[PDB]
Number of protein chains: 2
Amino acid sequence: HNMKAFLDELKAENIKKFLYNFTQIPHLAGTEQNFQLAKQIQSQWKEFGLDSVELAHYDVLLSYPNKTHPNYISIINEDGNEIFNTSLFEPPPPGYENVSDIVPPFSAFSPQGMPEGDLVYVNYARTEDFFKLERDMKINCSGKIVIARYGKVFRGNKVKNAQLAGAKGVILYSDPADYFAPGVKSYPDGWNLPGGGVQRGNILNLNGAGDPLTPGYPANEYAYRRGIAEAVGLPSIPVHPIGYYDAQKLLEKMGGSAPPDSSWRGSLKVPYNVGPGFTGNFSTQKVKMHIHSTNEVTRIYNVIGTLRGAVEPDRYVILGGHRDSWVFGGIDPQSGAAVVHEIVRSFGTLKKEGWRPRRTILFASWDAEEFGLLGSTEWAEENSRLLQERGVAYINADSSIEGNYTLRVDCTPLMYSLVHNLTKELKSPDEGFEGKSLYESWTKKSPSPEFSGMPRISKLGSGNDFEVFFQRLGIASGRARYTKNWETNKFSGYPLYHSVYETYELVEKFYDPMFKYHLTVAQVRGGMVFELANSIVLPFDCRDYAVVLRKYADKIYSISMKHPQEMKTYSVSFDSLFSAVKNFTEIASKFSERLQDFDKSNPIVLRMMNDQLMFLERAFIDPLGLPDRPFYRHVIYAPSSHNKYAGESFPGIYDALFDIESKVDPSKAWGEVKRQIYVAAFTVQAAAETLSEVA
Amino acid sequence: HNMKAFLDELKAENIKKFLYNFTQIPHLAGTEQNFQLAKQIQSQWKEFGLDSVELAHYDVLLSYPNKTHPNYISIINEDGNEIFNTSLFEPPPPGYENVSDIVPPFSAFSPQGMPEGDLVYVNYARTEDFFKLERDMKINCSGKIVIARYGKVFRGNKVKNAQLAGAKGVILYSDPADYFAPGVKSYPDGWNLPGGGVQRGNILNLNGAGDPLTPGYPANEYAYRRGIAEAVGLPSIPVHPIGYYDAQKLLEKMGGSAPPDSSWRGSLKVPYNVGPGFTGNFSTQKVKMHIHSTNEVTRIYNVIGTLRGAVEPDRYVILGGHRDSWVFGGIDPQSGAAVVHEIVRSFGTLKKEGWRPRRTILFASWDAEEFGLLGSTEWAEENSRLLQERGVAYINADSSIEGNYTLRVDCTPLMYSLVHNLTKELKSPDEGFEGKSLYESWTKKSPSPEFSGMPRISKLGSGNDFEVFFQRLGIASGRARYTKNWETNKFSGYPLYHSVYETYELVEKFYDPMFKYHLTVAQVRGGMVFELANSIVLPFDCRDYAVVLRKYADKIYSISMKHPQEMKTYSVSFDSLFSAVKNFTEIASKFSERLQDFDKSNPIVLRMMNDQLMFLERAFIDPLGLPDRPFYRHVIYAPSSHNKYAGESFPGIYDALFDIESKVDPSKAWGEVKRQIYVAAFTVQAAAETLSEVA
Ligand SMILES: *[C@@H]1O[C@H](CO)[C@@H](O[C@@H]2O[C@H](CO)[C@@H](O)[C@H](O)[C@H]2NC(C)=O)[C@H](O)[C@H]1NC(C)=O
Ligand SMILES: *[C@@H]1O[C@H](CO)[C@@H](O[C@@H]2O[C@H](CO)[C@@H](O)[C@H](O)[C@H]2NC(C)=O)[C@H](O)[C@H]1NC(C)=O
Ligand SMILES: *[C@@H]1O[C@H](CO)[C@@H](O[C@@H]2O[C@H](CO)[C@@H](O)[C@H](O)[C@H]2NC(C)=O)[C@H](O)[C@H]1NC(C)=O
Ligand SMILES: *[C@@H]1O[C@H](CO)[C@@H](O[C@@H]2O[C@H](CO)[C@@H](O)[C@H](O)[C@H]2NC(C)=O)[C@H](O)[C@H]1NC(C)=O
Ligand SMILES: *[C@@H]1O[C@H](CO)[C@@H](O[C@@H]2O[C@H](CO)[C@@H](O)[C@H](O)[C@H]2NC(C)=O)[C@H](O)[C@H]1NC(C)=O
Ligand SMILES: *[C@@H]1O[C@H](CO)[C@@H](O[C@@H]2O[C@H](CO)[C@@H](O)[C@H](O)[C@H]2NC(C)=O)[C@H](O)[C@H]1NC(C)=O
Ligand SMILES: *[C@@H]1O[C@H](CO)[C@@H](O[C@H]2O[C@H](CO)[C@@H](O)[C@H](O)[C@H]2NC(C)=O)[C@H](O)[C@H]1NC(C)=O
Ligand SMILES: *[C@@H]1O[C@H](CO)[C@@H](O[C@H]2O[C@H](CO)[C@@H](O)[C@H](O)[C@H]2NC(C)=O)[C@H](O)[C@H]1NC(C)=O
Ligand SMILES: *[C@H]1O[C@H](CO)[C@@H](O[C@H]2O[C@H](CO)[C@@H](O)[C@H](O)[C@H]2NC(C)=O)[C@H](O)[C@H]1NC(C)=O
Ligand SMILES: *[C@H]1O[C@H](CO)[C@@H](O[C@H]2O[C@H](CO)[C@@H](O)[C@H](O)[C@H]2NC(C)=O)[C@H](O)[C@H]1NC(C)=O
Ligand SMILES: *[C@@H]1O[C@H](CO)[C@@H](O)[C@H](O)[C@H]1NC(C)=O
Ligand SMILES: *[C@@H]1O[C@H](CO)[C@@H](O)[C@H](O)[C@H]1NC(C)=O
Ligand SMILES: *[C@@H]1O[C@H](CO)[C@@H](O)[C@H](O)[C@H]1NC(C)=O
Ligand SMILES: *[C@@H]1O[C@H](CO)[C@@H](O)[C@H](O)[C@H]1NC(C)=O
Ligand SMILES: [Zn+2]
Ligand SMILES: [Zn+2]
Ligand SMILES: [Zn+2]
Ligand SMILES: [Zn+2]
């Protein structure tokens, strides 16, 4: 009927209702119950109105602890073992006293083993630096259990960087210093992190992507698995998660040496000593890890709803988010799955009245995402050939909240204008903004730098299910949540990240009581999907990619100019890239201009025009992918070989330049940079020629 | 105006005329004259009617001999050198007495050097077997100049396989046994091969593809070259071409041992002895190679004509062939470039009358093709992003003749019906077929096996410029020449292959005097291009790919069943592949059925339908390419890792199974096969799902 009709049908009492139906039971990927909910969402979506809706399943390498011989850490001495055994679970949150299946905190895909040894504290594991700083104090971690605190680099590396040091095992704990909001209680009546609360998470290093055994190809029934030994990124030494009341007891007896800088202190009731083993009455004392987990090929299910387009049924607009959780999924991911759920119900409500989108809309409820985005990925490995030629845009939908302090958006420069324009025509739920545009609300609370006349839109890359569609296939995409003030709280995710206490009540009673915020994100998300899958000419605006590219070039250029001498020494130019960028900007100009003058009456032209737009995003994908990582192919946006969080764009160049100073062979060193500058340039140029007049 | 109008405008007196204008001067790729002709064809095409026409150029690693210190081989003894020095050129053919620039026979990209050593004859170099048969007679070729005869495996390997034996250098000669048509004279009044005639050719091993220095990326002005040392497939020991009058003198004094089988005899006025060095009065005698050639980064030019479509200007149909020759290019490639030339002139003639093709037609005159398909490739490396999403079909056009005995076609099963249907409505030039369809002529003279009710259509793969478009990008394509009787002459190419005597007169006076054949191929070629770039629904017919796939599976399946025991031992099934094939066939069925029922009135559907067709060919491309060769990505058709000429389809599986008997680790051995069967299957299946109902 019309955009409005759609939005207006999105009620909060439903998303609230839904969140509740999804939170009561543990839905660990592969579990006998995650499957029941799969079936549920399947059935429920057919009822709302979807045309097609089925389960996509793959046999994926998953991993769980042995219910019989539980995992834990402890301290040993003169043949004495019992000396303090770790928690065997997390104190079940309130109402969830007697609830079967809650799985004991555990690092996924950890190798079996019961290693004995001294400990060596490490600021958030090897942020590279931190372990590249054990030479400043003679420390051969080899044969020593390194304990590190979550934060900074994605935990995987923490474990891997830990292997490159010699580690015998890894103790990863959630330190208050990082995520423990100043001035709040511990979950029950908290909102913050309880001492017994542990943060689950997987330690796979699938740099690129896939099930650790089916790289490039689907984990279908007739597939050929690799074999643990030759798998993809499995850790080589045991790993286990600790709560801080529990981390303290370990860091307590910790008897090391001079803790480098003042940053290595995690604000705990103890002194942060790095040095090996314990001291004093504790000298024969040593920590022992007990991990008895097994990796199993498990069947996983993806729910895939389908709403046939009316005009361009061969063009796909995807709205997807994972359903598989770690325990209940208060926020991650149920807080998002419900929004999706309402969004479908609404489109469904609309299909029943006799309406269809211009383009086709696909809804997915990914599985195994907490185990390495397995679900979404393998389904895409499978349908590349179609997404590749039909993928229009992909909108991801995991957690919907993190705060009350405004809207958060991440997306391909193509969808900026869309986000902008849409958000302007949307009611702001924020407190103190009666009848104010969501845009107004959003802008004021987090002004986009450089041109604060508008909202801050960040980049995608690395993380949720969108990873595949964006950094591997090249499908324009974005995400949108509700977050905290970027200055009051400086830390990463929300406290209680992958913890037990991530429960329904936690949201309803501390985050979004009225569910305003959830409803908003829902309108935001909905709109995107809607516009994308229904607006005559695609909601993309190439000009923006121009604008950003320049900035990108400048930023990367100045990184290189941090060696003005070495640059002229080895003849390292940048005109090429900057050139390419230039034309892109000039080429995009004319295309945009040319986009308004054509008579939208003639389809083929419209289409031809549209495909230029659709495929532009794909134009930035280099088939050969990045260096030693083939599943990251987005020349522009893509995880940096090195620091994935503190990274930039033009990863190729960045990694090339990263720490070039101490590069042993000064010549090849710049050859590489001098090289990526080339590719980056080539790509930008080619990406541009796309928008250049066909024929 | 109409298909006919086009064909009827193709006159023989022009193609004849053209061939003459292109043959009078040496156009070695990169030469100051190959560039003049580039400019010529550029100008000439604009005049015929093309809308756009420009030069695409890249700086490519080429290679030529030193005009001052000429290359040659010879025999040495007790400090005596002069003992028989090789020919320093080929006796200039007739009228071409005083013609500057004729380049002395030479193996391209050969390393410098003047090695001394005994010789060791080898049946057509290591067909693998031949060198894998020097153990049956204690022979460490190490530090020994191996001389081998062109034939069987593509010369590159001959040289490489020669390196794996220890070779110090390589003497490659054109032996009569193989190509010397029984019952003909030596060129001048010949048609056959003169004794002094030498066959040029490059020895690069670009398995995948590209300029040996710009792999994956264009050899544009700002590119970053690799560096000889770390180049792609350069030989590591000198190589030089010999004529047989000259090969004899070397094989003459040849004093070896027991020449294995009876096949190692090249019908020369001498006994074919393998064994090291010479015998008798010749014992201190040893051959010395003198190669002083240099590899240089040379500018190359590609002429690219453009005829804007009228409806689908974003969809490309390409007609292309190389222009760069080795000396004059009697046949290869001028014999084809003229056909193209006439074809353009005709379409041009037609554009001027106020007509345009539905789809866009692109005409290319590739450069550097004799040096490693460099021209075509690098232009494609550059425009992948467009061909990838707009490439409809690519028709190659090198030599147009090889015989008088009927038509030859090679092409993606998709274009069979097109070739069939087109050829039926075409006049047959053959002698003894007055008013008979070219189809009739063609069928009768070479019946397609299995279903002889129709013409034999062979597969593409490895060779001419189409390599890129087909085995790397995945663009449906084909070729068409006029060849010899497949039974009267059993050898490979035509005598005088890459020789001097490949001259205009050679064609006009021995091959196609009236130019009937050239005109035909021209209509054949034209038609393809025409239909493809103008017929409403694409001239493709997926059903055929079904039919062929089965056959392929069967054939490969039976190769595996050559070990019924080992198969059950290691659980090696084939149901998956056969399954996939099944559905493909079933899926294609419905798509085809579904293709006739839709109302061709509604464009978008037509288009959606069309893209299914267009992209099907691309559906068979595995991004990860084949094992240790990333530029060969066509799961179905693609050079076999091992025997490139005597190879099959499903290369993955084939190579996996090839010589599995003597595979050291019997377990991993089948793991690999058990693996490719998987991928092949996956691909076939995925390739099929493409044709499955969108949305
Ligand atoms: C969970 O751990 C137990 C350890 O008791 C595993 O049992 C092993 O296998 C069988 C019993 O299934 C015993 O004969 C072995 O002695 C046990 N060895 C070990 C690992 O201690 C059990 O297999 C594990 N869970 C399962 C069934 O996979
Ligand atoms: C959600 O927003 C409310 C505001 O409506 C937050 O409440 C304040 O939280 C801060 C801590 O950041 C306290 O210092 C204040 O005392 C609280 N009330 C005031 C004065 O606003 C609430 O903490 C937020 N919780 C989240 C992020 O869900
Ligand atoms: C977002 O909205 C703005 C204005 O509402 C659009 O830009 C204007 O578009 C109209 C017609 O589309 C043109 O006549 C104006 O010249 C444009 N002005 C500006 C500010 O450029 C913009 O195209 C919209 N973007 C999308 C696709 O949502
Ligand atoms: C062609 O070969 C000659 C050999 O005489 C090369 O000359 C070398 O380089 C200079 C002259 O250009 C002399 O000083 C050297 O002594 C020569 N050395 C060699 C290879 O013998 C000449 O360079 C070659 N062609 C070119 C100019 O590239
Ligand atoms: C082209 O075709 C003619 C036939 O029109 C060939 O002439 C015959 O060639 C064979 C050798 O294959 C001789 O034995 C005959 O004596 C020739 N005449 C007859 C009886 O047909 C001619 O050789 C062919 N040359 C090519 C391949 O261009
Ligand atoms: C080649 O020609 C044949 C017949 O001339 C085509 O097949 C017939 O096509 C018509 C209409 O297209 C159908 O009504 C018949 O049922 C078809 N019969 C057969 C033999 O299948 C065929 O489609 C043509 N192929 C192309 C695309 O050139
Ligand atoms: C979530 O809601 C659905 C429907 O509102 C519930 O549906 C199931 O349970 C009902 C009993 O309360 C049965 O009568 C339905 O037949 C059954 N259908 C489905 C969807 O499988 C579902 O149980 C709710 N989840 C819970 C238990 O909270
Ligand atoms: C091939 O044919 C062309 C045109 O028919 C020739 O054209 C060039 O030479 C002419 C002299 O014969 C000049 O008058 C033309 O201006 C010039 N134009 C071009 C195409 O460059 C061309 O020389 C012929 N090639 C030869 C020498 O055989
Ligand atoms: C919560 O109470 C129940 C019932 O008293 C306890 O569950 C026990 O019985 C269940 C069958 O109804 C089994 O599924 C449980 O495995 C079993 N629990 C034990 C003793 O292992 C349950 O333990 C209580 N909650 C807890 C774990 O303290
Ligand atoms: C063919 O005759 C010519 C002229 O007599 C010879 O060419 C010589 O003069 C040319 C200038 O017109 C130069 O370009 C040639 O390099 C030069 N040739 C020599 C002697 O090296 C030509 O040699 C004769 N053909 C041959 C090579 O025998
Ligand atoms: C570990 O579990 C408890 C924890 O305090 C300890 O008392 C016990 O001795 C240890 N396990 C055993 C029984 O060896
Ligand atoms: C466009 O930018 C490219 C960068 O690759 C540059 O080389 C080229 O010269 C520019 N276009 C023009 C007008 O030449
Ligand atoms: C090689 O060239 C001729 C060929 O017979 C020979 O006579 C000569 O001695 C050799 N080169 C020289 C002059 O050393
Ligand atoms: C189609 O073929 C595939 C081969 O991958 C097979 O697994 C599948 O079962 C077939 N389709 C059906 C109807 O299941
Ligand atoms: Zn999540
Ligand atoms: Zn998560
Ligand atoms: Zn050729
Ligand atoms: Zn050739």
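In chain B, numbers come from Swiss-Prot; the residues present are 56-750, in order.
Per the header of the entry, the method used was X-ray crystallography, 3.5 Å.
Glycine residues also receive a Cβ, built from the backbone N, Cα and C atoms like all the rest.
As recorded in Swiss-Prot, the features of this protein are as follows:
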MUTAGEN   B:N121 to A  Loss of glycosylation. Severely reduced enzyme activity
BINDING   B:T269, B:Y272, B:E433, B:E436  Ca(2+) binding site
MUTAGEN   B:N336 to A  Loss of glycosylation. Reduces enzyme activity
MUTAGEN   B:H377 to A, G or Q  Complete loss of activity
BINDING   B:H377, B:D387, B:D453  Zn(2+) 1 binding site
MUTAGEN   B:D379 to E or N  Complete loss of activity
MUTAGEN   B:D387 to N  No effect on enzyme activity
BINDING   B:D387, B:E425, B:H553  Zn(2+) 2 binding site
MUTAGEN   B:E424 to D  Reduces enzyme activity
MUTAGEN   B:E424 to Q  Reduces enzyme activity
ACT_SITE  B:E424  active site, nucleophile
MUTAGEN   B:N638 to A  Loss of glycosylation. Abolishes enzyme activity
MUTAGEN   B:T640 to A  Abolishes enzyme activity
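On the structure: features taken from Swiss-Prot.
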| residue | record | Cβ within 10 Å |
| --- | --- | --- |
| B:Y272 | Ca(2+) binding site | 23 |
| B:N336 | mutagenesis position | 9 |
| B:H377 | mutagenesis position | 30 |
| B:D379 | mutagenesis position | 28 |
| B:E424 | mutagenesis position | 26 |
| B:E425 | Zn(2+) 2 binding site | 23 |
| B:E433 | Ca(2+) binding site | 31 |
| B:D453 | Zn(2+) 1 binding site | 24 |
| B:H553 | Zn(2+) 2 binding site | 23 |
| B:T640 | mutagenesis position | 17 |
Check the recorded positions B:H377, B:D387, B:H553, B:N638, B:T640 for any whose Cβ is under 6 angstroms from an atom of ligand 14, and report them in sequence order.
B:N638
Nearest to B:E436 (Ca(2+) binding site) in three-dimensional space, by Cα, is which of the recorded positions B:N121, B:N336, B:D387, B:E424, B:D453?
B:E424
Subset of binding-site residues B:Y272, B:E433, B:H553 within reach of chain A (CB-CB under 8 A):
B:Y272
Between the Cα atoms of B:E425 (Zn(2+) 2 binding site) and B:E433 (Ca(2+) binding site), find the distance and write it as a whole number of Å.
14
Given B:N121, B:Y272, B:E424, B:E425, B:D453, B:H553 as the recorded positions, which ones have a Cβ positioned under 6 Å from some atom of ligand 4?
B:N121
Other than B:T269, B:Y272, B:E433, B:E436 themselves, what residues in this chain have Cβ atoms within 8 Å of the centroid of the Ca(2+) site's Cβ atoms?
B:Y113, B:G265, B:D266, B:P270, B:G271, B:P273, B:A274, B:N275, B:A278, B:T432, B:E437
When the Cα-Cα distance from B:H553 (Zn(2+) 2 binding site) is computed for each of the recorded positions B:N121, B:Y272, B:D453, B:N638, which gives the smallest value?
B:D453
For B:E436 (Ca(2+) binding site): DSSP state (helix, strand, coil):
helix
Extra residues within 8 Å (Cβ to Cβ centroid of B:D387, B:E425, B:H553), Zn(2+) 2:
B:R255, B:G256, B:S380, B:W381, B:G384, B:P388, B:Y552, B:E557
Neighbours of B:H377, B:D387, B:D453 excl. site residues, C-beta within 8 Å of centre, Zn(2+) 1:
B:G376, B:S380, B:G384, B:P388, B:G391, B:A392, B:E424, B:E425, B:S454, B:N519, B:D520
Select the most exposed residue of B:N121, B:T269, B:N638, where exposure means the fewest other Cβ atoms within 10 Å, treating these as the recorded positions.
B:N121
Spatially, which candidate from the binding-site residues B:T269, B:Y272, B:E433, B:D453 is nearest to B:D379 (mutagenesis position), comparing Cα atoms?
B:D453
Including all protein chains displayed, how many Cβ atoms other than that of B:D387 (mutagenesis position) lie within 10 Å of its Cβ?
25
What is the Cβ neighbour count of B:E436 (Ca(2+) binding site) at a 10 Å cut-off, with all protein chains included?
24
Cα distance (Å, whole number) from B:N121 (mutagenesis position) to B:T269 (Ca(2+) binding site):
25
Compare the Cα of B:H377 (mutagenesis position) against each of the recorded positions B:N121, B:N336, B:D387, B:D453, B:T640 and report the nearest.
B:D453
Rounded Cα separation (Å) that holds between B:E424 (mutagenesis position) and B:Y272 (Ca(2+) binding site):
17
To the nearest whole angstrom, what is the C-alpha distance linking B:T640 (mutagenesis position) and B:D453 (Zn(2+) 1 binding site)?
34
Distance check, please: Cα of B:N121 (mutagenesis position) against Cα of B:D453 (Zn(2+) 1 binding site), rounded to an integer number of angstrom.
29
Which of the recorded positions B:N336, B:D387, B:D453, B:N638 has its Cα nearest to the Cα of B:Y272 (Ca(2+) binding site)?
B:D453
State the Cα to Cα distance, in Å, between B:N638 (mutagenesis position) and B:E433 (Ca(2+) binding site), rounded to an integer.
37
Which of these recorded positions is closest to B:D453 (Zn(2+) 1 binding site) if you go by CA atoms: B:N336, B:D387, B:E433?
B:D387
